[PDB]
Amino acid sequence: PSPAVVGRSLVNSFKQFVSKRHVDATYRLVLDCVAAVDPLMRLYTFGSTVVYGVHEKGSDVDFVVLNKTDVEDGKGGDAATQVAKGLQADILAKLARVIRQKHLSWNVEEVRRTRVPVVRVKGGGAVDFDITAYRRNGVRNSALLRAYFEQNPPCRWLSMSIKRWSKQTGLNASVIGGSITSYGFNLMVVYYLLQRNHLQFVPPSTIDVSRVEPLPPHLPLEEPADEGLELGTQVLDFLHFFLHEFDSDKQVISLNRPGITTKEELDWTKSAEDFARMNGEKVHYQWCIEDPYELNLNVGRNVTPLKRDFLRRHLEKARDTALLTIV
Ligand SMILES: Nc1ccn([C@@H]2O[C@H](COP(=O)(O)OP(=O)(O)OP(=O)(O)O)[C@@H](O)[C@H]2O)c(=O)n1
Ligand SMILES: [Mg+2]
């Protein structure tokens, strides 16, 4: 299809998303529980809610519980140690006890499979959220992607379109056999928009957690006023870029620098894979996405040679189906 047809199917697919801040009350409900553990402890919001400034249907909320001194140290990295991890699980255990006590109908899951300790909460009516502890990086990288989407608010449509597709096609980490998170696809979307000068480079070091809102304001979204021409033009060029312009053997998707970053300058090579192990397992350096804040973290670490295969196929197949909408 032409950019226009792609644009039109996309605006048409999002028709019921635009119909109907509502997160405040949940923030307050979560703050109740947090305060019964420690009334000096803070609650911060992060994820898509903060990144877009809109709360989507079928998205959880992301919360982190911070101490005063965790905030004031607004630019510290986050310790990747066993005691750090221990500390977070201990506080999260207490808070889970309290959440269960106060809300008997809620499922409160202490998730231990992961690299970052997390409590997953389903109350059963899209009351839906995760809680973490004592980490700045979630709030920090979310303010970074929010900084960019604010330079150019309509780009939130390209990213929302890519996100929904990733989940539909099973590429998204959230689906069985998926390899890239929603977070990784955003880093790809921004990286792309920066390469096309739709966005002005922001150094990740300029983001200060002590200057961020624990609950940031709503950021109005409006329909494309061109019957989605720019959306469809962006989408087609996005796919072209990651298909025929981005050189995955030699390059890294990164917001740490403007221009090109090579795998070679990072030591993200075959030799590194043999030495590697992350979260307990094999890291892959097939599809490279650099984390702006964490040391030596590839967000694309789960992209096996096979999943690199699937990804390209879908990038080819998305050109003709308008991200699975024109079918
Ligand atoms: N490897 C990762 C994955 C996620 N995050 C943090 O956790 C937040 C939530 O991640 P995710 O749920 O994947 O992204 P959302 O944009 O919230 O998308 P959705 O919830 O709609 O799937 C991200 O914004 C990011 O700051 C992170 O620091 N590192
Ligand atoms: Mg989320």
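The residues of chain A that appear here are 3-22, 27-333 by Swiss-Prot count, in order.
The backbone N, Cα and C atoms fix where each Cβ goes, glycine too.
Around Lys169 (UTP binding site), taking its Cβ as the centre, 20 other Cβ atoms fall within 10 Å, counting all chains. Residues or ranges marked as UTP binding site in Swiss-Prot: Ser54, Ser65, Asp66, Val67, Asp68, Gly144, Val145, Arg146, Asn147, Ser148, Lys169, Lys173, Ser188, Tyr189.
In Swiss-Prot, a published mutagenesis experiment is listed as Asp66 to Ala, annotated Loss of catalytic activity. Does not affect UTP binding. The Cβ of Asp66 (mutagenesis position) has 18 neighbouring Cβ atoms from other residues within 10 Å, across all protein chains displayed.
Taken from Swiss-Prot, the feature Mg(2+) binding site covers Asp66, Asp68.
For the recorded site, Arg121 (mutagenesis position), the DSSP three-state label reads coil. Take the CB of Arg121 (mutagenesis position) and look out to 10 A: across all protein chains shown you find 11 other CB atoms. Record note (Swiss-Prot), mutagenesis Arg121 to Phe: Loss of catalytic activity. The unchanged residue is displayed.
Swiss-Prot lists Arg121 with the feature RNA binding site, giving experimental evidence as the kind of evidence.
Quoted from Swiss-Prot for the published mutagenesis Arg126 to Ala: Loss of catalytic activity. Does not affect UTP binding. Within 10 Å of the Cβ of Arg126 (mutagenesis position) there are 16 other Cβ atoms, across all protein chains. Secondary structure from DSSP puts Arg126 (mutagenesis position) in a beta strand.
According to Swiss-Prot, the mutagenesis experiment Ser148 to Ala carries this note: Severe decrease in UTP binding without affecting RNA binding. According to its DSSP assignment, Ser148 (mutagenesis position) is helical. In sequence order, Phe52, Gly53, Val56, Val57, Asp68 constitute the residues six or more apart from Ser148 (mutagenesis position) in its chain with CB-CB distances below 8 Å.
Among the mutagenesis experiments that Swiss-Prot reports, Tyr189 to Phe is described with the note: Loss of catalytic activity. Moderate decrease in UTP binding. Secondary structure from DSSP puts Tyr189 (mutagenesis position) in a helix. Spatially close to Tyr189 (mutagenesis position) yet at least six residues away along the chain are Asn147, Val305, judged by Cβ distances under 8 angstroms.
Per Swiss-Prot, mutagenesis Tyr189 to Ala is noted as: Loss of catalytic activity. Severe decrease in UTP binding.
What Swiss-Prot records for 237-302 is domain 'PAP-associated'.
Among the residues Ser54, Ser65, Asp66, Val67, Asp68, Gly144, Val145, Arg146, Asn147, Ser148, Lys169, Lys173, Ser188, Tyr189 said to bind UTP, no two Cα atoms are farther apart than 24 Å. With a cut-off of 6 Å between Cβ and the nearest atom of ligand 2, the recorded positions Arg121, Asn147, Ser148, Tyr189 reduce to an empty set. No coordinates are deposited for the 4 residues that fall between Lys22 and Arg27. The C-alpha atoms bordering this gap are 12 Å apart.
For the mutagenesis positions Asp66, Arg121, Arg126, a Cα to Cα distance of within 10 angstroms from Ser54 (UTP binding site) holds for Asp66. With respect to ligand 1, the recorded positions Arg121, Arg126, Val145 contribute no residue with a C-beta closer than 6 angstroms to one of its atoms. Taking a C-beta cut-off of under 8 angstroms and a sequence separation of 6 or more, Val145 (UTP binding site) has the following same-chain neighbours: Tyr50, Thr51, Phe52, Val56, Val70, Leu72, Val215, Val218.
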